[PDB]
Amino acid sequence: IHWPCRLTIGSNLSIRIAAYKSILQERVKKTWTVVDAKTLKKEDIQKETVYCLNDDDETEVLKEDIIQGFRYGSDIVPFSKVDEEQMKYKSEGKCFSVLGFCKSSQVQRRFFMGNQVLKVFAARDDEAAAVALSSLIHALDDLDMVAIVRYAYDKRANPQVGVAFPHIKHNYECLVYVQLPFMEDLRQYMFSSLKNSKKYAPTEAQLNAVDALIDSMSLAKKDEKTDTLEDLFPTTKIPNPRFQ
Amino acid sequence: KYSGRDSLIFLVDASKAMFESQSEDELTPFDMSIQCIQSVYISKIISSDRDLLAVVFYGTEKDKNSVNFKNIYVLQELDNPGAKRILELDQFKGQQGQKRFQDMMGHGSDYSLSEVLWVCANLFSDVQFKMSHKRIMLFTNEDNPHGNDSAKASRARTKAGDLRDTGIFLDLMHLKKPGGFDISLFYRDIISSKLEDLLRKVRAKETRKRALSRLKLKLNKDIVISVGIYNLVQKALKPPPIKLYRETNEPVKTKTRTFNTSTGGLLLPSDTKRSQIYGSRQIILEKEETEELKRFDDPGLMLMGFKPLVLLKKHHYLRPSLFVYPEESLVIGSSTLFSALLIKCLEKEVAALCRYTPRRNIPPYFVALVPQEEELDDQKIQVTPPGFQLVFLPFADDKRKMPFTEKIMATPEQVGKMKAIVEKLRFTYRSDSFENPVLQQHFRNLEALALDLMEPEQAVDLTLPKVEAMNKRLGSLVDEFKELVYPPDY
Amino acid sequence: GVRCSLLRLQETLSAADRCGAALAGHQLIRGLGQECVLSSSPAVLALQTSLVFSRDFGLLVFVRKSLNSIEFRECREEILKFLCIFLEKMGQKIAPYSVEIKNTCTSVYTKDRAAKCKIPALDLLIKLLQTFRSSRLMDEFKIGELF
DNA sequence: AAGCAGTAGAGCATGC
DNA sequence: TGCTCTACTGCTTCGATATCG
DNA sequence: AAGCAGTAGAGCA
DNA sequence: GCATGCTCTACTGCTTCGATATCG
């Protein structure tokens, strides 16, 4: 589905933009309908639940009694929902805005942390905006300069920070959006060091055993007289075995 | 230990001039200490909500303690951070609180000596649990409190030494009687100013540590190694919404059943089957059948080749990335094989390729193990631990197809302008501090019910752009970058 | 000995700071289990089969008054372990003193949560319906609900 | 997974 | 036939519910 | 469970 | 003669709780 949005820098760099998705987790669409045996029709199930405050001999109540209570400190605090629907966070609209930049490419691989990747492509339809965006990525190409971009799908989704990697390829010049952690979603914890460890250092014949295992189990070597790499077993082209 | 808890005793010196305004109409140190104590409680009641937190004022006129001394008043006891404790304690704010503390306990006396540390030791000794941290937060401003009697000084340093012996440590958070840190006095005998940690910096965090899976990597068929698969970036979110009865103010304890088979009655797990429809024909199966059709292998990691770190593009990712470490429940030496494998995989820049089945019945999944060497420094900047790291890899219908058949070239009159623009906007990244607006305002909004002060409290969000400070910082080249080559011109 | 310990259990209930009440409950029930069993005479046994069952101060009343709690398990559970052997240390001098035992065990099973407080208190009811395979009382236990 | 708690049951010493 | 209110509709986002180490 | 922007059914001219 | 009494440790399970798949 064609995604129309609008990128901004500062006051007014309003680039009309197209976004599309890319690699993501695949899910199977059909569901297991629970039927009853010996009839082969569905309608013989009418599930119920009762919000039964027993805590005693059993008292079974109707719906209209339920306050959504939260937990605080050592107790339960009331006030269910229309008040939280009022005093929630106002999300003020979607955005594909730019927060800042960094010449130092210091967003590294072990912090990406989303479940999708978003190819933000270009404009369409009188593509002065798209040639401006290709100029932007053709400025971001020459050095390792990264771009921190703030996203929202809609009013519903929480806003998020992410990195916009540039993508300089043959028939397409695109940018790809990945997510980023907020500072509740990290944790650092001390693990023991293995270089200056006076107990668990190996031997060199053990090291060469490892190297023989590697060079006999290697899958990527250069050949075909121009020494570009050929890889055995490329683990990307497999069809999915689960739905098969 | 894993189920270990920490402990903190707030010892307040409200004696002579700390209860005075210091003849200064600028700030009052009693209200400053009670504000700092309220900030500590009001953060750790959602940050780390299981430690032990006590409040004890000394130098008071009355006394309340289980050895029955004088001038020493314990107020609360070692327990959780509680809404009752903070709603009780905030009655000592301001001059109204100064007068209420005056009439409630009074102020000013010849305060204690070693005996208050004796009260702290008899407060810690009662607790039958596993104390891991033993700290005392002292809020005082005088720095020679017994500067006329040396016997009390010698007995106080003796009793502080015997509190240091058993494992109690105090950090006196200095109030500002001279404002600047000019009291370069001789208080080195007891100890092991800056208040900003106690003030602001931790409104939405948590503390936890688990291991999430303990699996084994098999190389050929017989060479097995044991690895704990830790998780290090976890996506915290808001707690579950407990259900509650209206009148009696209690949980509801729901229950669930299934009936009405065109007869009514009541059912069991066995009478009903699973099913699907595909256009015209219907399939029926059992629950074990639909749970056994996704059954491949056994839990663990399976070595399926090797590759150096050049084919994988970081265009390719699917989920967060875990972190595998050499645990100690196979043999004393799996650490050594992992250390050798670490050294060789790092120096020849090669990365492992494996199949990975997470638990007892899940389809298998291809991962790639990338090594990581630790980084520490002089002052122990332990930023990385040494060990291996998973990266996931997609299969088939992950990668979709774009429209993608568009390729237009621009003109190189914009690249220097954009280089100047991105050098104008350049800031060195971050280390922390990009906190969550939704969870943050939910924390504040829940503060404003059981603490019910006025309204939703402060709700700044450090993820908005500031266009007003962007325009002047950039300058008037927005128009020339907008229309140097290209007019929209409607 | 007994009824003095029962009012010591009543003041164990009605006191404050409910952790010393837990120590006193556990040690008083496991001391009562000793002070009952050093009998060999018919006299105190014939007295005990009505001494353990009363309405104003009693073991049923003590179980039900401390049942709305997440605190007291290793005492009430010891009482319920001890009544399963009350049914075997004594024979059928409990013959009308058992319908309230049925409702006691059904209440303590369907209101408490821990499994170690649902294994002895369902050993007991099965032992009771085992030993009373005699003529009466099978209509007097409400089977049409207990099923 | 992280920890606790019970105890079943096979292994130490003396009995109609 | 030429224009627009509106009556869907596949199509995605999220929020709550057992499942399990 | 709760929006959401293309796709059309038919009022209006 | 096997009939009893007595004692310490590995196999089973309990409970909290954090994560994960999955439904709506």
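We're sticking with Swiss-Prot numbering for chain B, so the shown stretch reads 31-222, 237-534, in order.
Even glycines carry a Cβ here, placed using N, Cα and C.
Under mutagenesis, Swiss-Prot gives B:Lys31 to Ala with this note: Diminishes the ability to form a Schiff base. Abolishes adduct formation; when associated with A-160 and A-164. Annotation source Swiss-Prot lists active site, schiff-base intermediate with DNA at B:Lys31, citing a curator's inference. In Swiss-Prot, a published mutagenesis experiment is listed as B:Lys160 to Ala, annotated Abolishes adduct formation; when associated with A-31 and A-160. Under its mutagenesis entries, Swiss-Prot includes B:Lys164 to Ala with the note: Abolishes adduct formation; when associated with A-31 and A-164. Taken from Swiss-Prot, the feature domain 'Ku' covers B:261-468.
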Measure the Cβ-based neighbour count of B:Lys160 (mutagenesis position), defined as the other Cβ atoms within 10 Å of its Cβ.
10
Which residue among the mutagenesis positions B:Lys31, B:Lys164 has the fewest other Cβ atoms within 10 Å of its Cβ, if you could check?
B:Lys31
Reported as an integer number of Å, what is the Cα distance between B:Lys164 (mutagenesis position) and B:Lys31 (mutagenesis position)?
15
Calculate the distance in Å between the alpha carbons (Cα) of B:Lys31 (mutagenesis position) and B:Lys160 (mutagenesis position), and round it to a whole number.
8
